[PDB]
Each structure stands twice: as C-alpha cells, then as structure tokens.
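Undergrad: This is the structure I want to talk about, given as structure tokens.
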Number of protein chains: 2
Amino acid sequence: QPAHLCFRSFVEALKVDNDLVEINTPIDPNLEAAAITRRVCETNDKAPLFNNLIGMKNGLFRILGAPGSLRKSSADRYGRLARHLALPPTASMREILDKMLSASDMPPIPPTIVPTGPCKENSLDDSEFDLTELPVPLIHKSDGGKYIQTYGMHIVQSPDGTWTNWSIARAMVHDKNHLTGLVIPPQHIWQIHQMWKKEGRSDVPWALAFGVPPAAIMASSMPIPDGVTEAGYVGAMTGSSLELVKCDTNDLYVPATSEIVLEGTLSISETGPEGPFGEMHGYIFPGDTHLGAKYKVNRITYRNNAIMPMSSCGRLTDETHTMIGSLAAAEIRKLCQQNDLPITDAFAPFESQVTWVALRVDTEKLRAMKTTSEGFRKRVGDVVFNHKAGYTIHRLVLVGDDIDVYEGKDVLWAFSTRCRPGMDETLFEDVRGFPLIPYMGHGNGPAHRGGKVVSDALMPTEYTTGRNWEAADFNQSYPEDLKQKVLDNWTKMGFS
Amino acid sequence: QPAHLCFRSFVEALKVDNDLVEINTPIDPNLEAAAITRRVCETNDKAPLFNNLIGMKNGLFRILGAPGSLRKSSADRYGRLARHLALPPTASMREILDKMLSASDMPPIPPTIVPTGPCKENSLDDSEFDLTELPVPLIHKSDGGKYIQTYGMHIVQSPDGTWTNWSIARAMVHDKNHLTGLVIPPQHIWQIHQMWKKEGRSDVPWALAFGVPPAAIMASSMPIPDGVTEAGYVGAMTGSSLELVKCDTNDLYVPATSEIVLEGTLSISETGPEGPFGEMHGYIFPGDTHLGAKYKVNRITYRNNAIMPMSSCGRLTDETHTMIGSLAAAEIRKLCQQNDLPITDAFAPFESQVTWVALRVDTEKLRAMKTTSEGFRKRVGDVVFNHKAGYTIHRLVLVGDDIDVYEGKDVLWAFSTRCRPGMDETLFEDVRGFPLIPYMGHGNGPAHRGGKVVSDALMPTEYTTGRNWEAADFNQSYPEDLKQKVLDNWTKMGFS
Ligand SMILES: Cc1cc2nc3c(=O)[nH]c(=O)nc-3n(C[C@H](O)[C@H](O)[C@H](O)COP(=O)(O)O)c2cc1C
Ligand SMILES: Cc1cc2nc3c(=O)[nH]c(=O)nc-3n(C[C@H](O)[C@H](O)[C@H](O)COP(=O)(O)O)c2cc1C
Ligand SMILES: O=C(O)c1ccc2ccccc2c1
Ligand SMILES: O=C(O)c1ccc2ccccc2c1
Ligand SMILES: [K+]
Ligand SMILES: [K+]
Ligand SMILES: [K+]
Ligand SMILES: [K+]
Ligand SMILES: [Mn+2]
Ligand SMILES: [Mn+2]
C-alpha cells in the first residue's frame, strides 16, 4: 500500500530516501528520544526511528520523530511533506499547498468500510492496559505530563452523524485510563464537543488513531471548512477512497492501517490538570498548569511492532511550523480568493515563528479595484481575522508581485522597507486571538482577544499606475547580457 | 605601514588572507565592475580588485569592490571589518563595536602633520583632469550618474577651525570639474555646510580622500558626537596619531597615504541634479532626480597605481549594512548607557535591512527600576529617536538577557513571540524620519517625519520578578548530562 495512504509504507519510504536513522539500541522515552528529535529538527537531519524504546511492552511501541520536519538540502527541503502526499520529494511548497487545496472544489470521495485491518492485530481491554506503564515520552523537561499525543488523529462526530472530524490536538496521560488535553475554540474538536454538551445526554464517542495514513494527518492539521468530513476531502485529494474499520467499543471508524488506536470518550463534564507543554512558538512556562478536557480510554488496538509518531515541538523547525503554519496559510489563500481578494499565494514565514502570513497580491487586479491601503488592509483583515483559518495568525503582510512569499528573506525585506510602522498598518483588537503565543496568554493584554495587525508592504503606486522601482540587486540592476557574462566568467575570474 | 592605517597595506592583507580576487583582464566601469561586486556581496565571496579598468588614464584608477562586506565562513564572517581595525579576523561583532566605541572615553590623539606622502605622487590641476574622462563606475543600470563617491572620506571643517569632520556621503560626477551629492540633515557634512552658509562669506573648503586609512573610513561611517574631530577619535582608538598632509589648494589636511584626493569647494549656493541611486535598502526609483549639493573640484592628487574603493550597494550584504547599521547600533548602545538605560548590546539586524536596532536589556537592572513597558518604551524611544545616532533606525526592539542581538534569527524569534502588535509598541510621529527608506520618501506619509516605533519584546515578568519561561529548544528543555550524551553519541547513532 502506498506511502501516502499507509504510515508503515511512509516509514519505509523515508528509509529508502536515506531520510531515516534507525536507532536499534535502547533509548529512554523520558527526554532522550525527544532530545534526539529536537536536535534533528534544529539541524534538519534525518528522521529518527527509535526501534528499541526503554519500557516498550507487548509491541507498544517504537517512536518515529520529526515525521514532517525539513531536510538539509534546498532541492528536497520539503521531501517529508511530499512523502505524505505522493508528490515528488523535490516538490515546492506551492505544489504541496496546491495539492492540499485541490479537494476544495471536488466532490468528496467518501471512505470505504472494511471488516478488519492491521490496526486490529492486537488489542488490550480496560483490564489489560495502563497508560502510565507504556513508554509515553516526556518531550520537554518541564512538561506537566507525558505527551502521548502530538501527531495522532482525534476522531469525533457530530451528534446527528453528518460530520466526522479528524484533527490533531495535544494530549497527555492523566492516569491509567485517561488523558487530558487542549480543546479550545474555534477548533472543530471543540465545536463538536459543544454540540454534545448542549445535547447533554452523553460523553462524546471518541477515538485517537496514531500512525494514520500520511495524507490523513496532513488534512488533520489543516483548517478545512466547518462541517466538512476530512475523510472525504483526503479521498478527493488522493483520488482514492480511504479504507476504515469500525472501532470495537463504539461506532466510529479508524484508518484500517492505523499503528495504534485508542477508543473511548471525551467528557462533556470532567476536566483535569493539563500542561504545561513546550509549544510551537518555542516556549514552556513551568508550573503554568490549567485544566484541560478529559478523555477516558476503554480499549487499545494496534499493529504488530506498532510505531508512534512524535513531534518534539518548539523552536524551528518542526511539524508545528511546516504543517500548522503552511496549511493555515493555504486555507487563508483560498479564503481570500473566495472573498474576491486578489491574493495569489500565502505562506507563514518560519522566521515569524509562523505567527505571520505573507499574502502575495496580483497588483494588476488590485489596480483595477481603484482602492487605497487603509481600505484594502481593513477588508483583508476583516476576511481573515474573523475566520477560523486566521486563528493562529497575528500579522498579515501584504506584498506585491515581485515577492516570493515562500522566501522568508524576501518577505522580511519587503516588510522592513515598504510598510511604514503605524500609518501602513491596521490593528484588530475585537477578533479572536491565539493564547499560545506568549505575548497573548502570558502578555500584557487579553489572552483570547486582539493583538492582530495587517501590515501593508504594498507601495503606493502598486494601487495606481504600477511598481515604480527596480531592486538594487544583481537580478534587476544589470542587463541580461551582462549578468550572463558575469556568471559565465565567474570561476575564470577566480570566484567560488 | 599597518593594514588598519594604510589602504594599500589593507589590500595586501586581503590578498594574504585569500580574501581577494585580482582581476587583471579588462573590466568595464560601466556596470560590469559593480555587477561583479554586487554578486560578490550577495554571495559573501572574496573582494574583487579590478587591476585593469577600461578607461584608466595616467594611473587613475583601479577599483576595489566590497571592502567591508562579509566572508562566507561563520568563523571569520566579519574579517574584512576586523582588517580595518587591527583586530583578529575571527573577531565578533561585539569586539568590533567595542573597538569602535573604545575612543569615546579616551582623550583624543590629534593627528601629526607631515610634509608629504604617497597621495602626492601625482597631481592634476584644473587644466589637466576631466572627471567625465576617468573610469568612474556606473554602479546600477538606472543610476542618474556615475557614482565616483561611495567609500571615500569627505573632509570639511567648521568656520572657526575647531571641528574637522570626516564622513561618507554619496556623490556623482556632474561635469568635468563638479560633483553632486546628498548633503542632508542631521549629517555632520550638512551641519558644517549650514555653519558656512550662515556666515555667507565663501563656499566650504573641501576635500574628498579615497582609499584612506581603514580605521579612518570606519569612523567616517560612524555617528560619533557633534563637534568631535574624527581624526583624534581614530587616533585614540588605534593608539596612534594619524599622519596627514596639507592639501595643495586649501588648508585642509588629508591622510598622507590616501589613494586619491579631490580638493575644492562645497557650494553654499549652487545645486545640481543628483540621483537616483541604488541605495542601502535595496531600491532605485528610476527618473526620481532631485537637486543635490554641488562640489567644485580644483585639483586631484593620487598615488602611483591608485586604487578607488567602491561599494556596490543595495540588497544584502554590503558596507551600507555591515558599517552603517552596525556603527549606528554601537553609538545607540553607548547613548542609551549614557542616559542611564540598562542596555548591554545593540545591533541592526541584517534581516531588517538595517532599519531595526535590537537592544539587549540587563533585566536585573530593569527590575530595580520598578517600571512598565509603556514607560520604558517611551523613555528609550525619546532618547534614541531624538538623537542623530537614531536617524537611520525606524524600529527599536527591546529584548531580555537570553537574546543574542547579533543573531538575527533570535531577534526575529523574540520580536515575533514576545511583542504584541500595537499594545506592546509606541509609535513616534514627531521625530526625524529617514527618507531613503522607501516607505518614507516614496510612501504614504511625510518623507522626513515619523514612521518610528519602539517594539517591546520584554515579557511582563522581566520588569517584576524575572523570566518565567524556559525555551522549548535543545539547549533549555533537556538537562546537561542528557544533552552531552546526545552530542557524544550523535555520529554513532547515524546523524551528520
Ligand atoms: C504537531 C501538531 C500539533 C498540534 N497541536 C495542536 C493542539 O494542541 N491543539 C490544537 O487545537 N491544534 C493543534 N494543532 C493544529 C490543528 O491540527 C489545526 O489547527 C487543525 O486545523 C485542527 O483541525 P480542525 O480544522 O478540524 O479543527 C497541531 C498540529 C500539529 C501539526
Ligand atoms: C557605503 C556607505 C555609503 C554611505 N552613503 C551615505 C550617503 O550617501 N549619505 C549620508 O549622509 N551618509 C551616508 N553614509 C553614512 C554616514 O557615513 C554615516 O551616517 C556617518 O555617521 C556620517 O558621518 P557624521 O556622523 O560625521 O555625519 C554611508 C556610509 C557607508 C558605509
Ligand atoms: O494546546 C497547543 O500547544 C497548541 C498548539 C498549536 C495549536 C494550533 C492551532 C490551534 C491551537 C493550538 C494549540
Ligand atoms: O543619499 C543615500 O543613498 C544615503 C545612504 C545612506 C545613508 C545613511 C545615513 C544617512 C543618510 C544616508 C543616505
Ligand atoms: K482538520
Ligand atoms: K506600504
Ligand atoms: K563620522
Ligand atoms: K512585550
Ligand atoms: Mn475539521
Ligand atoms: Mn562626525
């Protein structure tokens, strides 16, 4: 089965790519696996596969770190992401994001139910497992718990059965048969929880599947629209109906080749201590413990030789940057276009810790709008910051046709030189804010509201008559014939 | 004579360092030399020495490009700058800026007058030279003239003789015996021009010396205080009195080993067409011609085999970044400390196109101030943005003790995660602005006023009780013994 549709096949693809290091000597899930993984992410090294984890009992479990992190080379920088999607490993970010958006104007391809799959090879009932006795990693030294859940798929369904949501949200072990985790607005796991709580009859039937089909974990990380079942969107994106098997203890369906499946309920009443956690912006606030949602685990099923994927998240560059940022930016691009805004491309620069999105403007179309910076800034911010796709993003940077938004250097150059602080910006204080950003949840202002800005790095004539500068760079400040002569004579003259 | 005190010796030092490429085949000063230089700066290659310039007549002239640009290696990244100052080529930016600040609390060492020097080897009077017949470079394809002056030293003196200023300011050829250039407030060449214009008696006696002592061109690029004679400050910084020779046609003094000396006057009445020019922020606005100051050239003296230094300025990274930004930041650091602000370090991040300065705060001292973000932001901005040293800088970023301001990645991380847009910022609209920044001179607002901001990336507890986070990075989120094990076993496990 293909790498994009089967996690076990994806691990083999990383091996064949020489993009894996198999560590067959004992590694401690208490910090060591995540430390190795963290160093990998900070240095764009090969993904580590920990085949010998201290505390692995009855096939639970191996760990793959850095499943969606970057490669060292520019030529296949995004190759792990490309391996999630059946794309060539040399795929550009534009090509990855266009693949992730391709299902947005296709009919869903609903999933196919099969009677069994590898995820049923082993099972443990409510008398046979203890989540405190599994080799769950301690990812950061001050974490408030062992974070079993960084790269699995929560599966919850609306009470009426019409929407089944797949998403990533963190969770840690609370006791032998419970997790706690973040369930916050406006996330779809929270929207669905709210539906069950207002019905008031029962806890939310739930499953958490780890090592799901790579194309499914990408959609799990993407803010596709409210009410859209991720299974059908991944089906349309891949052109293949996903095979799912029923859970043993509830009527939800999990990917048939899931490495590890937890079945149980998400409580509509109970909470427990959650966090702190070393998070995507690069911080942990030690002893910052809050109350989180509480999950009850009734059953575990798993593959022989099961592999748990793990994100050791924090400072650049890991899955919280390459997937959270980039996939939000893709949905923002589409959202702007659907609102008749002349946006061609969007990307969350890694240098902004994926708190900015750079929006490339088709300035020919902008000129035909006969508008102004203040007006256009206001319109773009109202569209993006009042939508769920804009949740994690606190600064939008508008740039003209000459900027490649996928090149952080060029975004920073445009931002720094074409946007006058204050005058070329509009602040948004009455929009939902992302509290995980330290200046929000641990800052001077409301944790959940405001602190957003649209920064216009379009120059004045981009709205009227056209770009009125040339860059003072090799590309733009010299004629073609000269540039080519210089390049052709470069090593002859003595340069490197 | 030592490399820091003699430009010819500095060129030999770059050769011996394997940091030079001598191009002995003919190179066109019309764009080709500057294109090669531009590519060098964009790729941190070796400095080009053009020994065979098309149009060189009677020893005028060779060109050295990229005299203060970066080297490829991290280990000697700033080695060219270190060669300006007698520092080891492995010098850090902190060490370079501390050397440039060292004269600020020393008695000046006045210059020594000598009767002759290499700069008198050749001369051309008012009947013998034609500036349009020299191989003056066209640096960018849309420049409004041939910019003879990018890395020479203007020498002007107050009418009362008590202050002699050395500075870099651009100038281009106007006709056979005149230049035009930018003379703008608050620059010292402009302050002195104003003194002569209010006296009203005569044009300003002037000289422009190219290929001056490297330590002297660094001070020329630094905003040392009003009324301070750069010669005495370089003397104190180097511990050696600079040897100067009198001009032939006026009573100014030039460095004895100057490669090329123009003598004449800066007009208190005349102007001429100046620019456009490909400038430090990375832009040219073609046909943007303004009126500039007008210089009359009465005499040229020069060394046998004279070498003209040239900055091919624009996008990263050249002398307009490494010297303008860094030397402003050094003077800002000192200015803050003199105003009892607890600043330890300052640097202008290259990623900001040197329009930001990051200020590292001693947060133990900050806590003893018992102050707030708004108050402290306001105080720092009032100090820096109402002083000449803050002129080119439009954003200040305040960061705590954990940030290395010399590491752009860490500044961007702190800025992006610890400064809430709007709430944690103070805008300054009633301060002098830098019109060369495109969002100023070609923007939506007043070209010369406002558009400045203090961005506070100090977290709330940095003002009260102390940092209350750990980074989610390899360094901070794992214990020492574990980190060292991981590093010691890194190649054994299979990593690069
Ligand atoms: C490694 C990783 C960790 C994540 N952690 C969280 C988290 O703890 N909580 C959260 O709400 N979203 C988290 N996300 C992001 C969500 O997956 C993303 O916002 C997605 O759009 C949610 O799905 P939904 O649109 O169906 O709600 C994470 C994503 C990744 C790649
Ligand atoms: C390559 C280069 C080009 C420069 N061009 C200019 C310029 O055209 N005009 C200007 O006023 N300053 C220019 N500067 C900056 C000044 O040298 C700097 O602001 C210095 O502080 C001026 O000296 P002063 O403090 O004695 O006025 C340049 C510096 C460098 C390194
Ligand atoms: O509970 C977090 O660490 C976290 C991380 C990333 C997140 C991304 C989008 C929404 C919520 C998020 C929460
Ligand atoms: O006339 C410019 O291109 C220019 C370049 C750098 C400058 C630096 C400080 C002050 C003025 C400046 C002017
Ligand atoms: K999703
Ligand atoms: K703008
Ligand atoms: K100076
Ligand atoms: K702050
Ligand atoms: Mn969803
Ligand atoms: Mn001066």
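Note that chain A carries Swiss-Prot numbering, so the residues on display, from first to last, are 4-499.
The deposited model was determined using X-ray crystallography, 1.4 Å.
Each Cβ is built from the backbone N, Cα and C atoms, and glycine gets one as well.
What Swiss-Prot records for A:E282 is active site, proton donor. For A:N168, A:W169, A:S170, A:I171, A:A172, A:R173, A:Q190, A:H191, A:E233, A:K391, the entry in Swiss-Prot reads prenylated FMN binding site. Residues or ranges marked as Mn(2+) binding site in Swiss-Prot (evidence: experimental evidence): A:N168, A:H191, A:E233. A mutagenesis experiment is reported in Swiss-Prot for this position, A:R173 to A, and the note states: Abolishes catalytic activity. Annotation of the mutagenesis experiment A:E277 to Q in Swiss-Prot: Abolishes catalytic activity. Among the mutagenesis experiments that Swiss-Prot reports, A:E282 to Q is described with the note: Abolishes catalytic activity.
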Undergrad: Around the recorded Mn(2+) site, report the further residues of that chain (criterion: Cβ within 8 Å of the mean position of the Cβ atoms of A:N168, A:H191, A:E233; site residues excluded), sequence-ordered.
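TA: Counting only non-site residues, the set is A:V159, A:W166, A:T167, A:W169, A:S170, A:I192, A:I195, A:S223, A:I227, A:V231, A:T232.
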Undergrad: Looking at the binding-site residues A:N168, A:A172, A:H191, whose Cα is closest in space to that of A:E282 (mutagenesis position)?
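TA: Of the binding-site residues A:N168, A:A172, A:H191, A:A172 has its Cα closest to that of A:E282 (mutagenesis position).
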Undergrad: Using Cβ atoms only, which of the recorded positions A:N168, A:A172, A:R173, A:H191, A:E277 are under 8 Å from chain B?
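TA: Answer, by Cβ distance to chain B: none.
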Undergrad: Helix, strand or coil for A:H191 (Mn(2+) binding site)? Use DSSP.
TA: helix
Undergrad: Count the other Cβ atoms sitting within 10 Å of the Cβ of A:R173 (mutagenesis position), across every protein chain shown.
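TA: Around the Cβ of A:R173 (mutagenesis position), 24 other Cβ atoms lie within 10 Å.
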Undergrad: Under 8 Å Cβ-Cβ from A:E277 (mutagenesis position), six or more apart in the same chain: what's there?
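TA: Within the chain, A:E277 (mutagenesis position) has Cβ neighbours under 8 Å at A:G147, A:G148, A:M175, A:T183, A:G184, A:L185, A:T292, A:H293, A:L294, A:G295, A:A296.
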Undergrad: Go through A:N168, A:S170, A:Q190, our binding-site residues, and report the one whose Cβ sees the most other Cβ atoms within 10 Å.
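TA: Most Cβ neighbours within 10 Å: A:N168.
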Undergrad: Return the members of A:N168, A:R173, A:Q190 (the recorded positions) with CB less than 6 angstroms from at least one atom of ligand 9, or none.
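TA: With ligand 9 as the reference and 6 Å as the Cβ limit, the list reads A:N168.
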Undergrad: Counting only residues 6+ away in sequence within the same chain, which have a CB under 8 Å from the CB of A:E233 (prenylated FMN binding site)?
TA: A:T167, A:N168, A:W169, A:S170, A:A219, A:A222, A:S223, A:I227
Undergrad: Which number gives the other C-beta atoms within 10 angstroms of the C-beta of A:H191 (Mn(2+) binding site), all protein chains shown included?
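TA: A count of 23.
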Undergrad: Quick check: in three-state DSSP terms, what is A:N168 (prenylated FMN binding site)?
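TA: The three-state answer is strand.
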